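Here is the structure we will look at.
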Amino acid sequence: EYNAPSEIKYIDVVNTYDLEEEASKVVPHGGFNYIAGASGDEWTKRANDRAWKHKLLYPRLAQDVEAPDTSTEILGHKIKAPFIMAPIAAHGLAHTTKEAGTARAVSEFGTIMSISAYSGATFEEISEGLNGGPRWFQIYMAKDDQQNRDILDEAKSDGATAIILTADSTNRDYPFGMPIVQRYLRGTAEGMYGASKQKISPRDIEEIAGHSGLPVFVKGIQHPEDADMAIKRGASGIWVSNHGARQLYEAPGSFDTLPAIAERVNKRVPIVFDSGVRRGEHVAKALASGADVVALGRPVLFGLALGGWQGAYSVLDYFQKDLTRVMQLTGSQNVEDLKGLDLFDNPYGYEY
Amino acid sequence: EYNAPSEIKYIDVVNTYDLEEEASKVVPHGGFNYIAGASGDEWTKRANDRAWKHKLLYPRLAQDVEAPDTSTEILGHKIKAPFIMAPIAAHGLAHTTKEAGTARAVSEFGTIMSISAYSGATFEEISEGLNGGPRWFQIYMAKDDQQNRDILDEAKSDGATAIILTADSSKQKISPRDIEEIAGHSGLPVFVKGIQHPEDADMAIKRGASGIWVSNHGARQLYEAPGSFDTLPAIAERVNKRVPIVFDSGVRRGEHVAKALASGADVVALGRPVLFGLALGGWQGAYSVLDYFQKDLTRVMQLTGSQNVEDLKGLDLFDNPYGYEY
Amino acid sequence: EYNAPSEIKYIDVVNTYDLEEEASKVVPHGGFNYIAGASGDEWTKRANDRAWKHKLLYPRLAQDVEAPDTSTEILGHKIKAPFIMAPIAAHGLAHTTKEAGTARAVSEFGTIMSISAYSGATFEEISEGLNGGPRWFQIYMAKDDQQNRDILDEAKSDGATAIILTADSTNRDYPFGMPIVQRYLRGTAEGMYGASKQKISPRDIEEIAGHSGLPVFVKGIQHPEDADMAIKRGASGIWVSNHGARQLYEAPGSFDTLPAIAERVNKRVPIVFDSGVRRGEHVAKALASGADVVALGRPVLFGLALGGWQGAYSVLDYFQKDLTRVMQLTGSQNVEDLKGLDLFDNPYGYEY
Ligand SMILES: Cc1cc2nc3c(=O)[nH]c(=O)nc-3n(C[C@H](O)[C@H](O)[C@H](O)COP(=O)(O)O)c2cc1C
Ligand SMILES: Cc1cc2nc3c(=O)[nH]c(=O)nc-3n(C[C@H](O)[C@H](O)[C@H](O)COP(=O)(O)O)c2cc1C
Ligand SMILES: Cc1cc2nc3c(=O)[nH]c(=O)nc-3n(C[C@H](O)[C@H](O)[C@H](O)COP(=O)(O)O)c2cc1C
């Protein structure tokens, strides 16, 4: 049917870019393209990557004697480093252990797992990987209110401590099901993508926030006015993202949108940043630019492909270790120091 | 002998600027100049005032049905509106009830009292006026380490819930080292007051400050310096949520409170206008000024489409490159 | 063990870029990569190079009748041209004559030799090459104060006339020892990289400046506030560098950071600039931008690989000759004239 990698092993991650080409060797071409690809000719995916060169880190003298500490807290969860796992569908395309494998890596590492509504694994399978670890549940806005009630109940029953409401549903130049949604779509026509609204409104955000009983992050924000509207509608977090360039084409690199959003949010709610994080330097730059944590996506999936949970763990370990080095060089003892970094504005962009 | 005003009465505050001239009629000349005056020819005091015209508010549509609510919280304490009382010395120059009067107005209103290092009332006198209300103690850095340890113990025993370390006086200027010494021994969150440069904010936080208090002390210290409000955004962007920000120096209107919040302050501190209210009516006069700011802020919230203090933190400001003369 | 080149000969240096590929042919692959490589994917090494195109030289009419003179003075040492040798570890990776070979080229040319704490040559070997020439000693900040006392004593005993305190210790996508540090680390656990603080503080600078009995340059400065802090802590010089892009990744090209630092230093102490100097035009641009001298690194090492001391000398000679031509074209009679040059701001960057 679909011959996903099944090997479990640690990997020596020197950088995350090479994981893409390495994964291409073990992942079936179709599944690999699904994971790696983006809208149009990928210009906005390239923009997500090149945006990091727009603001450059300065090395700075230390002001504290202690060894660097990457730990932080979000929504009262203490986590080992300022990154969490982004919600990503169909991990089975990368590895036979699928979302259970990712959840194991995330829980063992000591951060938060985001569960896609479109998970290929059952929650029971994921739960076994999580082994008590914190988890957030990502949902789409259903056209049918009953389906929103259903998924919100599922999330709470599954011990979710936040909801991630993704603003965009579903663009470029599927071997298994989705048990988590099928659980409540069975016997309805919707269970036989189109069940969700293509785009959410402030009214949608207000409905989910009122009925979730959990803090709601609105994911896919790129414009500061949307951030303000979302918070006024009852969002408890803003998740700055263009979903790894998988949706709107010929849009800005995600990092370029972050400061304007952070300035408008002005501490009202936590900010999660994603779309293009590949290096420890990127984590630091996002924090310096107003994010509280970043979310990791494709690199963790490529690690999963290459080594199951241990491969995914290796990627998380890479980010933590690289971040520590960046902290040393920038004179930062802790995650809060990173939030205070001055960045060099590079008007020349990528080619310098 | 000094004949300070002694009457206690509410006053109809239409604007705070007029309180200065009105207070000049009742406060002895020497004391009044001490309160109203600033360094040099007062150009930086004027700059504190004119800076508010550099960033202008937009009227905007509402997105919530509820009436405005000015309440906020700082360091876990719920307060009626996003402003506190600044530490000011020698309130007896303004009114016979001195700091007890101001403390009464502040506690009756429902916000935080800052107690100056150079208060003319005893703690017992101030405590009576506070009636259990929250208070923060402002200190200068003593050259003697034991005097610092003693003042910090005294503050904590007197029920202080924060320490305000004023950067400019005692040592005439503080260093990161000084901040570290105070933060390490206080048992309370320490605000560093008098910050105008973002690198100082970063150094202070790294040295152990639990808050940054953006201030030029109402233009009473360095002359030919920027208006305090112009320094706020750069500091806020560098602090980047690490610790709460108190802003002061020039707040005269509800619009100023809104603009400070939109620019990264958590609360502002009020100074001269409250003292002028005290001169004019004792605690009830000072209360009248706090009430004015609360009511004026409520109007500004309505007009900007803001239901609560958080909405204020999200406002967009119009950049006015023309400055005061437009 | 390690088959370093040993031939001694002059080389016809047409440009320094070609010396890299030429050296790659004679230097063992491992040692060559150590010398040539930089952090991440080398984007910041490329930035060091491309930064030179951000400020362009104007040809200008002459105002003096005399022939150009490249001589200058720093810390009262008169030197033949406004460049010195940067401190670089393990010259034996390039050539069997190692640091003695470099020191000979530098001393014969008539400039200052910087001695890395991580030299592969003994001081006695280096001294023979130096033959009385001026030398500065580069140190790292030891965690153990005794080790700092030791190296400061070594430097003075070796006739050093300045200390170079490198701010960063030890990042990318060793056949011999270090006799200079082993001399005082022997019998301690440290002698059996981790002995130094990862990053220095102003307090560290103050300690070294108070106990050195010599002017102390703080090396690795890229931010003006660090320059001010370093000077207030007792530094007698600022050495603007990102260590040839070998430390912090996704940082600015070193030359782009120089004017802001020079403006803050405001003549208080001399400035040494390095990281990417490849041409006489670069020396001129650095001087026009506030440096007193530049330091040369990789090109001198590649020359050493290709021809021992005579090869290294050829590179120094190339820079002096090329600088002279630049002086003629810019209407400059002397090094001071270079400090007064107007540069053309190029907002387009490298691709123009
Ligand atoms: C294979 C793939 C599937 C994804 N599925 C979802 C999804 O189910 N829900 C969602 O909110 N985001 C989804 N995302 C977007 C991610 O949450 C995240 O925003 C993105 O991976 C970040 O970009 P990066 O991985 O390039 O750094 C997916 C991304 C990819 C790579
Ligand atoms: C009369 C006078 C006395 C002051 N005394 C102190 C003091 O004891 N300690 C201190 O930190 N600030 C002191 N300040 C500064 C205030 O805390 C505050 O920063 C200032 O009043 C704000 O400016 P504004 O009142 O013009 O808005 C004083 C200010 C004035 C007006
Ligand atoms: C092979 C290599 C080893 C180095 N070792 C040291 C070192 O021991 N101490 C130090 O302060 N800098 C060291 N550096 C950095 C240099 O002092 C200098 O900053 C750098 O070579 C300048 O960049 P460029 O050679 O590309 O022009 C080293 C650089 C390289 C190329």
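Shown for chain B, in order and in Swiss-Prot numbering: 7-175, 218-374.
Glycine is treated like the rest: Cβ placed from N, Cα and C.
Listed in Swiss-Prot for this protein:
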| type | residues | note |
| --- | --- | --- |
| BINDING | B:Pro93, B:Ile94, B:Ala95, B:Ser122, B:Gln144, B:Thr172, B:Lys241, B:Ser263, B:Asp296, B:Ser297, B:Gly298, B:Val299, B:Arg300, B:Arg320 | FMN binding site |
| MUTAGEN | B:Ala95 to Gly | The mutant is three-fold more reactive towards DCIP than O2 as the electron acceptor, whereas wild-type under the same conditions is 14-fold more reactive towards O2 than DCIP. Substituted 1,4-benzoquinones are up to five-fold better electron acceptors for reaction with this mutant than wild-type |
| ACT_SITE | B:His265 | active site, proton acceptor |
Legend entry - Cβ neighbour count within 10 Å of B:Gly298 (FMN binding site): 27
Legend entry - Integer Cα-Cα distance in angstrom, B:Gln144 (FMN binding site) to B:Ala95 (mutagenesis position): 10
Inset, instruction - Sort out the sequence-distant neighbours of B:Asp296 (FMN binding site) for me: same chain, 6+ apart, CB within less than 8 Å of its CB, listed by position. - result: B:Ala92, B:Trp261, B:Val262, B:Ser263, B:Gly266, B:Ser276, B:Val316, B:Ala317, B:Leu318, B:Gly319
Inset, instruction - May I ask for the distance between B:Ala95 (mutagenesis position) and B:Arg300 (FMN binding site), taken between their Cα atoms and rounded to an integer number of Å? - result: 20
Inset, instruction - Reduce the DSSP letter at B:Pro93 (FMN binding site) to three states and note it down. - result: coil
Inset, instruction - Would you give the longest CA-CA distance, in whole angstrom, between residues of B:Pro93, B:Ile94, B:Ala95, B:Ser122, B:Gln144, B:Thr172, B:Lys241, B:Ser263, B:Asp296, B:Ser297, B:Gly298, B:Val299, B:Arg300, B:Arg320, the set recorded as binding FMN? - result: 22
Legend entry - Collapsed DSSP category at B:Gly298 (FMN binding site): coil
Inset, instruction - Mind giving me a neighbour count for B:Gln144 (FMN binding site)? Other Cβ atoms within 10 Å of its Cβ, every protein chain shown. - result: 24
Inset, instruction - Tell me the Cβ neighbour count for B:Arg300 (FMN binding site), meaning other Cβ atoms within 10 Å of its Cβ, over all protein chains shown. - result: 20
Legend entry - Count of other CB atoms lying within 10 Å of the CB belonging to B:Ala95 (mutagenesis position): 15
Inset, instruction - Could you work out which of the recorded positions (B:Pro93, B:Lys241, B:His265) has its C-beta surrounded by the smallest number of other C-beta atoms within 10 A? - result: B:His265
Legend entry - Listed binding-site residues with Cβ under 6 Å from ligand 2, out of B:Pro93, B:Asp296, B:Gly298, B:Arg300: B:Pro93, B:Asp296, B:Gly298
Inset, instruction - Give me the Cα-Cα distance between B:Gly298 (FMN binding site) and B:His265 (active site, proton acceptor), rounded to a whole Å. - result: 9
Inset, instruction - Round to the nearest Å and give the CA-to-CA distance linking B:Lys241 (FMN binding site) with B:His265 (active site, proton acceptor). - result: 8
Inset, instruction - In whole Å, note down how far the CA of the residue listed as 'active site, proton acceptor' lies from the CA of B:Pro93 (FMN binding site). - result: 10
